[PDB]
Amino acid sequence: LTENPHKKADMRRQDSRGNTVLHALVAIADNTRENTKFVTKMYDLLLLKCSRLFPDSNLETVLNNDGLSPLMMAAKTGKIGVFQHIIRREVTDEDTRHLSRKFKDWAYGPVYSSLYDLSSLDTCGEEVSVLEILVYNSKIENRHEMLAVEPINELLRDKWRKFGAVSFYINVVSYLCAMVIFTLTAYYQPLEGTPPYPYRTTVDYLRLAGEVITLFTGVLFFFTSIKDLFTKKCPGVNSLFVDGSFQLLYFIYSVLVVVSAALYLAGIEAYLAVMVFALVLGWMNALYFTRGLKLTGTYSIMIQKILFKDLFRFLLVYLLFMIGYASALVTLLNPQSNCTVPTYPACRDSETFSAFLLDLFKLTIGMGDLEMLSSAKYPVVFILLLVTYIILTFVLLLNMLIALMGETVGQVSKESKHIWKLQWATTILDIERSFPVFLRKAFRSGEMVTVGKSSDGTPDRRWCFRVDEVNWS
Amino acid sequence: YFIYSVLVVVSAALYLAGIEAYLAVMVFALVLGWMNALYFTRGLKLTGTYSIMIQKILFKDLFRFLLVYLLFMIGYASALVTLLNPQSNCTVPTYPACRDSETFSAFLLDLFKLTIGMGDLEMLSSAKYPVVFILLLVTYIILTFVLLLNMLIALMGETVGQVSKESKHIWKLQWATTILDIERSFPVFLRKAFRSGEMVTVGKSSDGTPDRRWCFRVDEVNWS
């Protein structure tokens, strides 16, 4: 069909969706052996033939309707085999060599400085990159394995060692200082609100400085949040972190600080109670930090699961069980003042509000001891029921929780450090996205023209990343 | 060992002086002394792995973990004392709030710290501002208990799956260090060395020591 003497079938032609031969050839691929083998082979065949027929342009650049590319499409759909091959492709014959990725720079015996061309793994935000799609997008299926292909891992390492790690510590220490100052300014708040204008003495000036710096940090965080919200890469592929993860925490924090500032100007009693509330949420944010280096505590994953996972419904059913027992036993025990804060301890069905006696019995059982021995007072059915309650509660809770411990410890495997690596990559990339990347802080460049010229991404300079290796072959 | 000796010597000096409140390092010396006993028991009989833990926990993730825990709890203490801040009451600390009595932050801070550490005794009272305080404190206690237990037990699992043959490798390294510093302590070249062997010709060579070539014979059995 490529060289039929009759009407030709130009490879560059694309369907209604825009998926040309390579987009579709990636759409059918999988992560198996035979499928990846033949898809990679035929991808190479098609690309080389199309380049030979039209050396003017590279076939792989023809975007679909969504604007992606075969490499980007394999990244977004989660195709490890095609992605690995297309990111480690080198072609020998010169007429079709310009469409390679893993150039060779120099060798000095057993040392090879392999120059991977990341012309399209990072665009400084100009056009969507394979790293952003790969890591920010949480709907990928093979996110880790693809994030460790070869140029990606070393690229993240290099970013870490260059405005990736220093800036992270700077930001974490700055946020910790902001939280400390928030704590101090709330604690040293003028007694019972009463927001005066007394800033004349040294300690008062210090308090004013703390308040103003706290407000400045809050407004800066809100500015960051709104900038992130407005900045959308593509409909469907975007952070969309509202009501998810932890961006909502920063948003809520800023909202609370602003509301508190308003009511502080008003100076109203029982309304600064959100100030302190802000603070608690503030320090919960510190828990979502410590996701960088040094094998950080895995709290995140647990709090990321326990928030909306089996433990939630488990504690819900536990509350239902205990409250059902509370109703059962208060009904059983329901049948002069006694000088007690709750109305009566039963006393021939005194009753009042269910919550009162319910909480009485709830705290009694939670504390556990103090017994109820008395004398006679109806048969042993009550003590029998309560002893089954305590025995089943203690035994089942301990056994199930400890078996869950075993399950999670056998489940917190290399998958856990995969989460750590993903968090580290997200930290690096949102650090870069925060400040202008295209400044003179990017990834290394390479050859200018001819041997290292091609129309794959960026001018003939072909911004390339060199990774060293040693092979005894 | 250096610190132990320094403390003993300083204490001997002040004992000659005989000054009050200065022999407190004597007892201090003793505590450190017995901590040295922990670094012993690194020889035979599958000694307790205390060392590795104390060798890690001293300057590893647990240190910063407890540091951030202290920061979290103290932040909560400041939050809740600020919330609760608003006749003598005969109490060792000045007042339990009592309309913003205040004095020194450490006083009320330690009051609330020990109250939370002990945990019980509640604070029920009546009315006294809305449920936001009790809500916050119940979140504190729930997250504290649940997260600490779950993370500590998961760390237990991680270390037990990590205390592998690598652990007995540490044991063997400690055993080797014990043997070698024992030898280095006293003159080794005395008649306590490792066996000798052939003298000349077949067992002569200029690799180390005279043609005697101090050699170590290891027996083996091979059915070949």
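By Swiss-Prot numbering, chain B shows 553-638, 649-786, in order.
Per the header: electron microscopy, 3.6 Å.
Note that Cβ sites are derived from N, Cα and C of the backbone, with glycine treated the same way.
Among the features that Swiss-Prot reports, Ca(2+) binding site is placed at B:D682. Looking at Swiss-Prot, you'll find the mutagenesis B:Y556 to A noted as follows: Reduces channel activation by 4-alpha-PDD and heat but not hypo-osmotic cell swelling. Under its mutagenesis entries, Swiss-Prot includes B:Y556 to F with the note: No changes in channel activation by 4-alpha-PDD or heat. According to Swiss-Prot, the mutagenesis experiment B:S557 to A carries the annotation: No changes in channel activity. Swiss-Prot lists B:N651 to Q among its mutagenesis entries, and the accompanying note reads: Loss of a probable N-glycosylation site. Increased expression at the cell membrane, leading to increased ion currents. Swiss-Prot documents B:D672 to A as a published mutagenesis change and attaches the note Greatly reduces Ca(2+) permeation and channel rectification; when associated with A-682. Per Swiss-Prot, mutagenesis B:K675 to A is noted as: No effect on channel pore properties. Looking at Swiss-Prot, the entry for mutagenesis of B:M680 to A says: Impairs Ca(2+) permeation. Recorded in Swiss-Prot as a mutagenesis result, B:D682 to A carries the remark: Greatly reduces Ca(2+) permeation and channel rectification; when associated with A-672.
A 10 Å radius around the C-alpha of B:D672 (mutagenesis position) takes in none of the mutagenesis positions listed as B:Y556, B:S557, B:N651, B:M680, B:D682. A sphere of 10 angstroms centred on the C-beta of B:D672 (mutagenesis position) encloses 13 other C-beta atoms. The Cβ neighbour count for B:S557 (mutagenesis position), using a 10 Å radius and every protein chain shown, is 10. Within the set of mutagenesis positions (B:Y556, B:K675, B:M680), the lowest number of other Cβ atoms found within 10 Å of a Cβ is recorded at B:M680. DSSP gives B:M680 (mutagenesis position) a helix state. Put simply, B:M680 is the one of the mutagenesis positions B:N651, B:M680, B:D682 whose Cα lies nearest to the Cα of B:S557 (mutagenesis position).
If you take the Cα of B:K675 (mutagenesis position) and the Cα of B:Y556 (mutagenesis position), they are about 34 angstrom apart, rounded to a whole number. DSSP assigns B:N651 (mutagenesis position) to coil in the three-state reduction, outside any helix or strand. Taking the mutagenesis positions B:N651, B:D682 in turn and counting surrounding C-beta atoms within 10 angstroms, the largest count is reached at B:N651. Here the CA atom of B:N651 (mutagenesis position) lies 21 Å from the CA atom of B:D682 (mutagenesis position).
DSSP assigns B:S557 (mutagenesis position) to a helix. Secondary structure at B:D672 (mutagenesis position), taken from DSSP and collapsed to helix, strand or coil, is helix.
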